[PDB]
Amino acid sequence: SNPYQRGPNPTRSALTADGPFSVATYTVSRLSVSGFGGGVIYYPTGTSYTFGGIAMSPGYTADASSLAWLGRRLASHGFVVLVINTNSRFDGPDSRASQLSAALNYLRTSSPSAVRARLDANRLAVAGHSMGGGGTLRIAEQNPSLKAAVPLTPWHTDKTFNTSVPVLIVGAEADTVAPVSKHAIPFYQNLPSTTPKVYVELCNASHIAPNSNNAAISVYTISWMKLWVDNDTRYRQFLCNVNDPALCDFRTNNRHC
Ligand SMILES: [Cl-]
Ligand SMILES: [Cl-]
């Protein structure tokens, strides 16, 4: 049952470190693509399976290296992951959405054959930090064929996204760049009631929490992508009946349980 299932039965512990797949990396040079600023593809190797794809945007004034740990972590659990560099480090959220859109098309159509051989382009998702998270919400509204969206410490001036794409937002309690009461929580609240949605808020963390290995980001991001990109119900356990001391808030419409 479930053609998209990959990897062993998950444990919490297993989801805080790199997963069972070996990872290869491919550098996409800035000048080799129009529509975004290149970046790095992390993707499984040593295997004949295909996997869903994820495009992920860094945040404000940031480079793709800021999310390298997470690009690798996701890929190691069975995903083809392109972490972009933006055309300019100063690009805003809706610009980042357009470049996510270009990056997804690049992964499907123009990436190396080794990468395309590992990709099922029918199952794609998006994630991003800060302003990249705002871009993630924008693209999920523009393109509802996406399987999932994970905005990390997101920032946007628009607060309402009418999307049917399942959304998990990570806020940071002590974020002063994108205070959750002004960004993350309004985004969560304003999503359609019918859309499966989860908000998790990290105790004591600030805006830079996504820029380094973080156990909670790892668990919630892997689990949401597995549940929606792979239809993998083994990962519902981490997302349902949650009682997680790393969190200082938790909200859900419980559509995914
Ligand atoms: Cl913009
Ligand atoms: Cl398409």
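All residue numbers given for chain A refer to Swiss-Prot; the residues shown span 36-292 in order.
Any Cβ shown, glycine's included, is placed from N, Cα and C.
Taken verbatim from Swiss-Prot:
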- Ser165: active site, nucleophile (ACT_SITE)
- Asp210: active site, charge relay system (ACT_SITE)
- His242: active site, charge relay system (ACT_SITE)
- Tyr95, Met166, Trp190: poly(ethylene terephthalate) binding site (BINDING)
- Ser165 to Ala: Loss of catalytic activity (MUTAGEN)
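One way to see the shell of the poly(ethylene terephthalate) site is to take the Cβ centroid of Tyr95, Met166, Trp190; the remaining same-chain residues with a Cβ within 8 Å of it are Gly94, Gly127, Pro128, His164, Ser165, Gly167, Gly168, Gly169, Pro189, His191, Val212, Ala213. Its Cβ taken as reference, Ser165 (mutagenesis position) is surrounded by 30 other Cβ atoms within 10 Å in the chains shown. Counting other CB atoms no more than 10 Å from each candidate's CB, the recorded positions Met166, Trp190, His242 peak at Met166.
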